[PDB]
Amino acid sequence: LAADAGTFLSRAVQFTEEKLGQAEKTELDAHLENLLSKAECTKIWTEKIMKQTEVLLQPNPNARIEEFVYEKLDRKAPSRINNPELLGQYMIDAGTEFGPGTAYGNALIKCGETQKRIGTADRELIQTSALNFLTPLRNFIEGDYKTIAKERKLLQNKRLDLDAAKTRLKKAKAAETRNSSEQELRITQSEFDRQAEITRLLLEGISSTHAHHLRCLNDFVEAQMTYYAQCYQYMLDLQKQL
Amino acid sequence: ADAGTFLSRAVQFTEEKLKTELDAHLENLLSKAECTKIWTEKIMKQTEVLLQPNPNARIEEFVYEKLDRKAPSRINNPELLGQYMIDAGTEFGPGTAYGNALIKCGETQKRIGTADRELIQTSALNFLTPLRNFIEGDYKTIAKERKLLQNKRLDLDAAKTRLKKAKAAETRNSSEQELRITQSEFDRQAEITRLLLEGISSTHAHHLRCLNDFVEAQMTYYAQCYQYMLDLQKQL
């Protein structure tokens, strides 16, 4: 068990010396370097788009903060009526008060109805998009990315060990000890190579990620089309009655 | 007992804490005007909320309005999303189908944002403005007249008390004369109020035309956005 502490100690000292610039870093194969870089960029942008999308869907930030609170509180956040439907209610009530016979009353009541219909259509889009877009992406970021991160750490650690061994051999004098260090060097190199393959294999899966997301984007688009199309028709209908 | 006297004092204080009825016609008109103001205010506010959902933005506007300095031209959600998509697509590679889609969507999104800005401008220019004008101008006048006639009323009510207490013949005659003077002022003010309370009919007509306009703005915005989406659907 204490030997493990020695491994942690060895990995640390080496990390310090390498940072001190006194020690160098064994550069990884260009292919893996390229693969890791691509996966990262992908995650960064996907995260940004997902967030901005959400903001677009739910403009009120304070509402989002309240949801976060109840989410951490493990409680349900009370539902609220959307602005479009609310306006409709006020208008309809006014129209009624002003008098249904009056044209102004007729117009106000007619509009309030259209507004509520529009509000209903809005919620349809929010649910449709959330179900078809945000979640698919979220999945990828939470699962595959995590796994890759873990493997990255393993390979990073192995490299530290390899570099530490190298440095040890560099300062190896006693023939017998130097030979032992040579055995140690062979030992770490093998393990390092093994993890490198493991990592490359996992990184290969990212290729399909882009194609999967493209489908999700096509869906979101269809949703927006549906939302505006419905609202446009609703508006036309209102003008005919008024 | 003592409790009863304390209760009596309490009732007296309630009286400390807490009328010549006008001709029905005027009363009814007054009620109409008040109702109109209440409903008009509610609709004007909610519709502004519908246009600008973000409360913090409104707060900022209020501060900058008091600051008497122009508030920065913040970018709306659609355009920002478009920017992110376009840049991301560029990074992943323009040739790639995914990148192409991202860029296209960003462009359309920015177009939508511009159309939205147009819609916002039109509504506040041909709808919110007139309504606000009316509530801020005519209503004040109306309120002023109401206060004056209310004072004439209180004075008239006092005159009745003076009349009921006018025991001396001279006192009786003086009270009568003052009551007559108050009455004359009352009917004069009443007439003025009646004139203004007959203008509410015209107000309803102007408001109706304003509403018809707002309807046009919403239809135009929805039409424009629908076409943009059609174009993108064709591009991809």
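Here Swiss-Prot sets the residue numbers for chain B, with the shown residues being 13-30, 35-252 in order.
Quick check of the header: electron microscopy, 3.6 Å.
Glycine residues also receive a Cβ, built from the backbone N, Cα and C atoms like all the rest.
According to Swiss-Prot, the protein has these features:
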type	residues	note
MUTAGEN	B:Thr145 to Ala	Reduced CDK5-mediated phosphorylation and impaired dimerization
MUTAGEN	B:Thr145 to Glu	Spontaneous dimerization
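If you draw a 10 Å sphere around the CB of B:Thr145 (mutagenesis position), it holds 12 other CB atoms from the protein chains shown. Between B:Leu30 and B:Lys35, the deposited model skips 4 residues, and the Cα atoms of these two flanking residues are 14 Å apart. The DSSP secondary structure for B:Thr145 (mutagenesis position) is helix.
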